[PDB]
Amino acid sequence: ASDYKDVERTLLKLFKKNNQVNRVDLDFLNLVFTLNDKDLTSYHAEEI
Amino acid sequence: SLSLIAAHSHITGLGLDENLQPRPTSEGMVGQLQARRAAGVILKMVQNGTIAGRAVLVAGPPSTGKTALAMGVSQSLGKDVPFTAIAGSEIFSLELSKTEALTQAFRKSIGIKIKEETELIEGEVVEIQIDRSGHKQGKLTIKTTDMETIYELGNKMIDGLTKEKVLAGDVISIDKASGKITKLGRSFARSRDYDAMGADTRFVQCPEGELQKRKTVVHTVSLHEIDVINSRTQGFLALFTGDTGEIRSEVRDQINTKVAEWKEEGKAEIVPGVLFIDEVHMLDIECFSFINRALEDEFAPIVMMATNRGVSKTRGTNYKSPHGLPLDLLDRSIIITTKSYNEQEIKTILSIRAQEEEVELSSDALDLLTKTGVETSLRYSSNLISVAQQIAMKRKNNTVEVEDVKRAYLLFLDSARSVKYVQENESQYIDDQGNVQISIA
Amino acid sequence: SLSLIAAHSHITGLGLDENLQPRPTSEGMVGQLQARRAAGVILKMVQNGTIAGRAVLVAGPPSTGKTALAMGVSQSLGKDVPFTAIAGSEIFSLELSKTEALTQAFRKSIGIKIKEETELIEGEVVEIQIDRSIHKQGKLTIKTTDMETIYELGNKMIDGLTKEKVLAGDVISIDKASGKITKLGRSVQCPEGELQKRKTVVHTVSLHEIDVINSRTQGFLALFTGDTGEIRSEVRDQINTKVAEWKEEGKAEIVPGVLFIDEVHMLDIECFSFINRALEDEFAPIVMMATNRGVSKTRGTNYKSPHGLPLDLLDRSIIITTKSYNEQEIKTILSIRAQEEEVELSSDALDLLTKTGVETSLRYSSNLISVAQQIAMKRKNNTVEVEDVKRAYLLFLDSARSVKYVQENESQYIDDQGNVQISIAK
Amino acid sequence: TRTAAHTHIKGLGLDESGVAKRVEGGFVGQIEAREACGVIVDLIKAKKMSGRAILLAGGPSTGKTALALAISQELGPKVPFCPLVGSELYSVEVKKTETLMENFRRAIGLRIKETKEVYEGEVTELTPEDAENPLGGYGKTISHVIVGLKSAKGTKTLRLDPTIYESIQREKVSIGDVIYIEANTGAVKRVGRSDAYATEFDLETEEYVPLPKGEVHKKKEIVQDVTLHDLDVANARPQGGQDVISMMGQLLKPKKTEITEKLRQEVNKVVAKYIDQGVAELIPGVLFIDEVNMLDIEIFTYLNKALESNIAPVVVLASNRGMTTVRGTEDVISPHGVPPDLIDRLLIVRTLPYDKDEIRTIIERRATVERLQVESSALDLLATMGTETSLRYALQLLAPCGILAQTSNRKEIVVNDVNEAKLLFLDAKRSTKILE
Amino acid sequence: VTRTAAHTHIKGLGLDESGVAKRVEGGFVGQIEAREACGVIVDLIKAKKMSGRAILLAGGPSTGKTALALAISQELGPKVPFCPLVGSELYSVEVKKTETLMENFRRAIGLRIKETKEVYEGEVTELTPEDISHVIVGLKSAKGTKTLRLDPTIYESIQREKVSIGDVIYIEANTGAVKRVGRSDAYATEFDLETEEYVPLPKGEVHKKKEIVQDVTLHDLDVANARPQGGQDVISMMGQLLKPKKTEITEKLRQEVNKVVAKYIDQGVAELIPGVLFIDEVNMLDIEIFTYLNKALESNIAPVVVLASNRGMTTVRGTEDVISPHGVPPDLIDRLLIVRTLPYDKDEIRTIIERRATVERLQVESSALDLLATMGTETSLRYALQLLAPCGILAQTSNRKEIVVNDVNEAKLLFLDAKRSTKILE
Ligand SMILES: Nc1ncnc2c1ncn2[C@@H]1O[C@H](COP(=O)(O)OP(=O)(O)O)[C@@H](O)[C@H]1O
Ligand SMILES: Nc1ncnc2c1ncn2[C@@H]1O[C@H](COP(=O)(O)OP(=O)(O)O)[C@@H](O)[C@H]1O
Ligand SMILES: Nc1ncnc2c1ncn2[C@@H]1O[C@H](COP(=O)(O)OP(=O)(O)O)[C@@H](O)[C@H]1O
Ligand SMILES: Nc1ncnc2c1ncn2[C@@H]1O[C@H](COP(=O)(O)OP(=O)(O)O)[C@@H](O)[C@H]1O
Ligand SMILES: [Mg+2]
Ligand SMILES: [Mg+2]
Ligand SMILES: [Mg+2]
Ligand SMILES: [Mg+2]
């Protein structure tokens, strides 16, 4: 499987150029909220 | 609520009077007077909250208001009353057993209203002065919009302050029970100090009122949610993922004991709800045999069941059944029957549908649609309504007429005409044996 | 690819001329004139690449070279082009859905060639100075056939060469862009020109491989382990649109290939239903199907079917039919097989083997050749004589003789009802 | 370019008033079916109704998939269109009901726009400062950092938070490296080294990148189309976290799991909130289920329930069999293999078989799009063959005829080439006869 | 002293140099023709030329199919791989039947390689870290002393092995494994009461190098290249406790392993030892297994698989209307050579009983042995075979060594046969 590492890097590099540019941060807009339960408090959230 | 124009978007609830008397037309429902009376009785039974474990069966032909009656009940119940709507085929899973799926569905229909009392101090820190040799000592001042106070800090409080790295102008909250320190955010006055801001920074106003405040909060959590949370160390993620597995029975018994303890101490309230199972005939005999006992638990919710099949063969058995359900389950079930609508009721339903879809029907088109409904089907006409609207719109005409309905009838077929064509052209369609004449000449 | 001798090793091609007219015996293939013609037409269609989603069925009696034909097509197609030959019993998996497996099978036969130009220095080696901070000062020298010159390193190059611990007087390859360092043995070999060369390396991958590469955090392990799992359809859609964009850009070319299902009679009706649609779409390869049974009940269905396949698929396929070999074709195929297996048969032995294969099966005589050769080896004889073939016939049985033996003594064997007469007496 | 079965179909070929031309958009005939498809396309473009269902009913090789792909082309790339086949619903990781729900939501697109401000350029200075008083902070007491970025249009000196400095330290950025700072989140990315310093060292492994174009601080409004299922996946399997537990979970295969109704409810709430603010808009698409005959009774029942949801695409179904027992049931003979209750919720669009002239025109178009020239006599022979056995047989037999003609170095296919192709490749009826 | 099983007396085929089989050699009686065929097959296997060859041992119950298989395994020797199976084993639950079958296929192909082992062994004298940083450790041996620089993984191993200075350690360079062999003898009197185990200072030089030969199979290489299998690092622990179940190894991994093995053979560091795969109760195999086994037999790298079956005109499992000679579909039957095995007469049964008694160290009177032989002829040979141990137990209970007629009659009266039990049920 070591012989395929160069191909993997090439494909990842090819896909990253398009992937990074035209994407919207769903986490930034609070579309992802399953991590919020770990570091936030209910009454703290309502007060903030 | 996020919604689009749907089939039951026009049913605001059961059109019942104060004495549970149905109106000729109200809240988007027409007819089914006996069924609506029964639904209101069921609603009062649910609201009362004393009667436990009652099964209700709704039977009748398709397109006779079973799902409509259930939707009306759901709309009438409103929030704060659980309402779990599941299909017969939803219980079949590759991860959960059928009994486990039913158990999770049942607990989802019961909600627990738990009260939490919180004591907090919140305010903007004005000055912090720390002296350290021996143990350290220091004084701290916190102000609000209408208060200011100087406090003396213990060693553990100072340690928490240091480990949180709090600075002046920050609004922080301290729980005097545990001493935990949370940084709410920064003041607006410090916003100018930088060009780019980190993810952690937050700008909030200074809290008002007294520095020390007491607040109690009520939380609504279902029994299934409590079991999942209390099973593993990260069950709250499974509450969304659904990969919860078959919770240990000892866990469920302990959770029942805990809920009883809270209710005895008066800090938790039970809000029983309604479980609606669509197409109950898709269940198996094992599921029904489990339901027979499961309906009889003290925490069982009130289960409504809707079926359209008549005397058919029960799944998992080799015999036919009155409704596809075992007699033991029907023994503990009261059956509500529905009757097909007449011409006037179909006319009223079509008028209601036209109003809901903001389509301007004409009287002659309405009569034609009612005639087509009584001849072929009500749902067929309901589906034809929008097609007629689009056909009229294409003709740069803002109103629907008879020609548009005729064109819709010609373009889109119904069940009867489709059967006529398939019987007339049996040679060009594949049959049960798989033979088909693809050639034409 | 070193391997022992198989039953199809002799097939080195499909044996076509310029005019696609097959010769009587070339590249291992005997006869089967129309079958080879059709196989060559399919091969040219694949090489052209302008036609997608065509299914070809190979038809006629079992043991009539349908797999031999498909192998001839694969070999004549050559390398640098995908050709996936999977049995229908490999589709049914407990970890991959049948539809997902069929989708992966279709995508595996569509190749994409992407060119990557890398700057790599290839040189014979000369002494290297690495020094501490005065972040780090270092120099290396490289010798080639016509230059010997010093490079001054930076932080990361120094770190990489320290990690590699490259010696002197040996041979080293360093890539300017990637930064990978490849060691080589001592100078048998020597640098052949400029110190820094500009050579492009071409990478052959399939759509499935790209899908798996982008599938996970370290998904490229799944290409070998096989625990890919059901990939999300949005991932495949993304791969499709990016491949279309790359092809438009001209930075990658597509090499359509051939998918071969050797035992189509094992897929169920659901697999056929998916296959019907999979052929229609673009990027669909050409599927070769082989079946031996005339009319049977399709798996997953309770009714017979004209080839074991539903008529919907039969409408979408073109069928290539194979005639059974004649005595002369049998003789020359046995001659080729004996020559491949390094067996020196006699003329009368060859005639007897021909008649034996004609009477029972070509495969039976083909397997009897090696048995006869080993029998002769016990007699310390080089040439295989008639008595060796007769002893091979007597010691090892064909299907019909074994059937006769079982039929005449069905009491001592276990029957369908589970009865047997173990007792030798009574 | 590759020529698929439905490549020649370029559009529905309708007029502004809805009338369909006899030959347009690659279509031949099927006037009534094309008009019905035009009405359905208008309904989809209206974007008002949810849960409407229609069924494309007809025999094999009539154009059900052709009509579906024509609808997809006519709708445009801004309207969701999820193709499917009935067999794919039978998963081994989760129940078929869950897979139907997942695919069903995929066809509800959402277009959300977000304006983002980014600081990018080449670092020229980096001078960390401590607080004016040692008592001001804790430990290192590191105050703001000053960074100098260079772009094609000038330079700017920025004042950054200590958190941004920590991000800089994490990304290992030195003077001359091209960087990229997002003020939205405080995330720092290291693009690489400037091409100006490409030749600083004659052997070094560094990804040299050009100086960023435009201003150092460019504000752009980003618009993306995301499905509801995308949000569901993001919540179910978030990619955040840098812990060892996070990495171990990342290495795991992304097996499908039964996403609970609660997560969809929360997603619907948040999407409603953002649409209410006007930032985002909902685009109900179309879900295509080919070979609806192969679905199990449970899948049909769940389709019955799915259509009663508040958010639901227009499912279009294809069936090529009549009066066929439903899979998973012993006795229920149904019109198109679809249970009678589901048929009552459907609108059947009947498609009619073709005559010789339509077959002739289709063969003409297919040969044209195939870059193949066909003689009139050979084309009549092909049309007779197709009307004798099947149209699809001729439509596929065009290619071997072209290959044979090329092998004879002829520009157009001759009748002899068609005869030789007939000899080489048989059909279903001829194969059945020869096997008898 | 020793244990006895069904085939403890089977030592070989007993065939001469010319290949003809004596009536009684190697513990076998009769069945000369089958023994000669098996010897020819043994020669075919030993040639190491053909691949995928398959034969069928067709006969009734208690006729000598498993005996022939075990005799072939013994005669070939422990060098070659002989893998017996029942078809029931293929029906795994973790991976599909194809994966198990292919794994068994490549497990039956052997590889013998030469490897050099670098060994260091020392008592420890210094422990310095190069600052997760490299560690510097000093070591001495009876001939001298050495100081070594070890990678951070070895540092973690040493830290997690509770090595002290003055401990004796073993480092295998190939695997990077650190083992604490104990405490040096020089510190035996360091305390009076501790849990230390004292070992003497290793003899010779610190660094040793030896050349071993180790036998591996293709499946072992596949598993090695698929999942982590050893190591003393926590990284290895996490890597191997992740994805614990078996996975469907892809064709690509097998192709790469084949290429590696070909490279090793070409370099001369490896040699190939093709072996045998034995499947018993072949009737248990479903139609899918036979269908894929059709594909594997055509594979260019396959062992000499032998098949045993004992059912006649029985329907094929899975199928409902396929009547086949032995439950084997005609597609696979043409790939097989059928070796017929015949029942036993009275004299051979008597001789077999005599030899079994001699092997299990029993003494049987001539009249008692005649009675046992005639009752085995009446009912079944295996019935007589399993009655021998109870007869010997009975004789001991009578304080008598040799078996007499009374013990045999008592054993018959105590334990019954299947036919007698069936009569009792009726
Ligand atoms: N009581 C009712 N009032 C108004 N409309 C109804 C009523 N019952 C049925 N409908 C109409 O029929 C559809 C709802 O019927 P549904 O409950 O699905 O029938 P069933 O469940 O009995 O098959 C809606 O389109 C609605 O317009
Ligand atoms: N035309 C041919 N020339 C040479 N060998 C052939 C030919 N046809 C078949 N064979 C050989 O005979 C055997 C049977 O062919 P195979 O493709 O396995 O038959 P089928 O696919 O019909 O089961 C194989 O060993 C194959 O190599
Ligand atoms: N109206 C039409 N005009 C031109 N070509 C058509 C038309 N309908 C079908 N075709 C062609 O013939 C084929 C048959 O239609 P298709 O949808 O594949 O049939 P099926 O009902 O089997 O899915 C299509 O793939 C297309 O290439
Ligand atoms: N020819 C023989 N010579 C000596 N012992 C035999 C012979 N045949 C069978 N046996 C003994 O009896 C047992 C039955 O033979 P077995 O190979 O199991 O029969 P099958 O495999 O045909 O059912 C063997 O295990 C062996 O111990
Ligand atoms: Mg309903
Ligand atoms: Mg074949
Ligand atoms: Mg079709
Ligand atoms: Mg046996």
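Chain C is numbered as in Swiss-Prot, which gives 16-149, 153-205, 222-460 for the residues shown.
Header says: electron microscopy, 4.4 Å.
Here the Cβ of each residue, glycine as well, is placed from N, Cα and C on the backbone.
Residues or ranges marked as ATP binding site by Swiss-Prot: C:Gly75, C:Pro76, C:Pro77, C:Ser78, C:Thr79, C:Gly80, C:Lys81, C:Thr82. Record note (Swiss-Prot) on the mutagenesis of C:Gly80 to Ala: Growth defect at 37 degrees Celsius. Under its mutagenesis annotations, Swiss-Prot gives C:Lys81 to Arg the following note: Growth defect at 37 degrees Celsius. Experimental mutagenesis is annotated in Swiss-Prot for C:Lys81 to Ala, with the remark: Defect in snoRNA accumulation. Growth defect at 37 degrees Celsius.
Between the listed binding-site residues, namely C:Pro76, C:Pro77, the fewest other CB atoms within 10 angstroms of a CB are found at C:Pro76. Other residues of the chain with a Cβ within 8 Å of the Cβ centroid of C:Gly75, C:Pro76, C:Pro77, C:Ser78, C:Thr79, C:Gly80, C:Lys81, C:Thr82, the ATP site, are C:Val73, C:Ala83, C:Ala324, C:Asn326, C:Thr356. Look at C:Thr79 (ATP binding site): DSSP puts it in coil. Taking a C-beta cut-off of under 8 angstroms and a sequence separation of 6 or more, C:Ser78 (ATP binding site) has the following same-chain neighbours: C:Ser395, C:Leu396, C:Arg397. Within 10 Å of the C-beta of C:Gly80 (mutagenesis position) we count 27 further C-beta atoms, all protein chains included. Residues near C:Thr79 (ATP binding site) in space but far in sequence (CB under 8 A, at least 6 apart, same chain), listed by position: C:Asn326, C:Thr356, C:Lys357, C:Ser358, C:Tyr359. Neighbour count (other Cβ atoms within 10 Å of the Cβ, all protein chains): 21 for C:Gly75 (ATP binding site). In sequence order, the recorded positions near chain E (CB to CB under 8 A) are C:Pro77, C:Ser78, C:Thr82, out of C:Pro77, C:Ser78, C:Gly80, C:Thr82. A Cβ distance below 6 Å to any atom of ligand 2 is met, among the binding-site residues C:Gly75, C:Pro76, C:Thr82, by C:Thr82.
In the vicinity of ligand 6, defined as a Cβ distance under 6 Å, the following of the recorded positions C:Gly75, C:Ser78, C:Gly80, C:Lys81, C:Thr82 are placed: C:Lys81, C:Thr82. Straight-line distance linking the Cα atoms of C:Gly75 (ATP binding site) and C:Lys81 (mutagenesis position), rounded to a whole number, equals 8 Å. For C:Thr82 (ATP binding site), the same-chain residues that are 6 or more apart in sequence and have a Cβ closer than 8 Å to its Cβ are C:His23, C:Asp296, C:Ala324. Sequence-distant neighbours of C:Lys81 (mutagenesis position) (same chain, 6+ residues apart, CB-CB distance under 8 A): C:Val73, C:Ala74, C:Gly75, C:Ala324, C:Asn326, C:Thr356.
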